[PDB]
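Enquirer: First the structure, which I've put down as structure tokens, then a few questions once you've had a look.
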Amino acid sequence: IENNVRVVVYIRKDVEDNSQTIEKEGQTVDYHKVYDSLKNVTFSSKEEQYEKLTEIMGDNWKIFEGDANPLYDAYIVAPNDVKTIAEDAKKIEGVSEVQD
Amino acid sequence: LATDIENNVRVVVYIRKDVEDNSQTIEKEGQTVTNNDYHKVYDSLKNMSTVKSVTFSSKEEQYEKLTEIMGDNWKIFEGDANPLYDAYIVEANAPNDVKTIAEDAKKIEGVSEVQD
Ligand SMILES: CCCCCCCCCCCO[C@@H]1O[C@H](CO)[C@@H](O[C@H]2O[C@H](CO)[C@@H](O)[C@H](O)[C@H]2O)[C@H](O)[C@H]1O
């Protein structure tokens, strides 16, 4: 991954940029314009982030299992060419935060 | 004001996120009405003979303490809903009462988890 060339872009909790079907009603359904808007790069799920967290810190966090995942879906994305797209990435609608 | 109790005598009782045990009023049908379940968890804990005190710890103050321990704000979470839990810090009368208090606390309606 490498810190030097990496930017993290967390997407808002109320946005589903990668599940095509969206069930607000009981049935099928914004989209990929998050994805390749940064292309002009890879997706990291909140559920993977949570497994990685337990892997790093030790066993489950038993007090949270019965409730929603508080982490954010994100997209993991030259050294001097960093601060730029960081600012750029906060522009996009739906994005919660970005980190450089 | 700060609470001060020994580890060997403490039980943490985590409150279900949909239970407002410490709110005297809630909104029902668009009006502010008294909360009929106010202090239901508190009262079940306080009424155990083996319990010395029961102190509310809000998720807001827990977050503040978390940043005071770990440093800085967790920037990317700020503005979003606090995922920590409201809790009661329970002080047992004696260390041998802790295991019984925990099990008994788990059964209370409105309790999400307990840590002994
Ligand atoms: C699964 C792993 C668990 C990770 C847990 C993450 C760490 C806790 C994150 C909590 C961040 O959530 C944040 O909480 C605090 C207090 O509740 C709130 O920020 C606060 O700032 C001002 C003052 O600075 C307070 O007066 C006010 O109570 C609140 O808005 C904020 O509204 C919320 O956005």
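Per Swiss-Prot, chain A residues shown: 54-82, 86-96, 103-139, 143-165, in order.
This entry, so its header tells us, was determined using X-ray crystallography, 2.3 Å.
The backbone N, Cα and C atoms fix where each Cβ goes, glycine too.
Sharing the features that Swiss-Prot gives for it:
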- A:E109 to A: Shape defects; cells are significantly shorter and rounder (MUTAGEN)
- A:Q111 to A: No shape or growth defects (MUTAGEN)
- A:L115 to A: Shape defects; cells are significantly shorter and rounder (MUTAGEN)
- A:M119 to A: Shape defects; cells are significantly shorter and rounder (MUTAGEN)
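Could you place the listed features in the three-dimensional structure?
Expert: In the three-state DSSP scheme, A:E109 (mutagenesis position) is classed as helix. The Cβ of A:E109 (mutagenesis position) lies under 8 Å from the Cβ of A:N131, each of these being in the same chain and 6 or more residues away along the sequence.
Over all protein chains present, the Cβ of A:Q111 (mutagenesis position) has 15 other Cβ atoms lying within 10 Å.
The Cβ neighbour count for A:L115 (mutagenesis position), using a 10 Å radius over every protein chain in view, is 13.
When Cβ atoms from all protein chains are considered, those within 10 Å of A:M119 (mutagenesis position) total 9, not counting its own.
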Enquirer: May I ask for the distance between A:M119 (mutagenesis position) and A:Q111 (mutagenesis position), taken between their Cα atoms and rounded to an integer number of Å?
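Expert: It is 12 Å, counting Cα to Cα.
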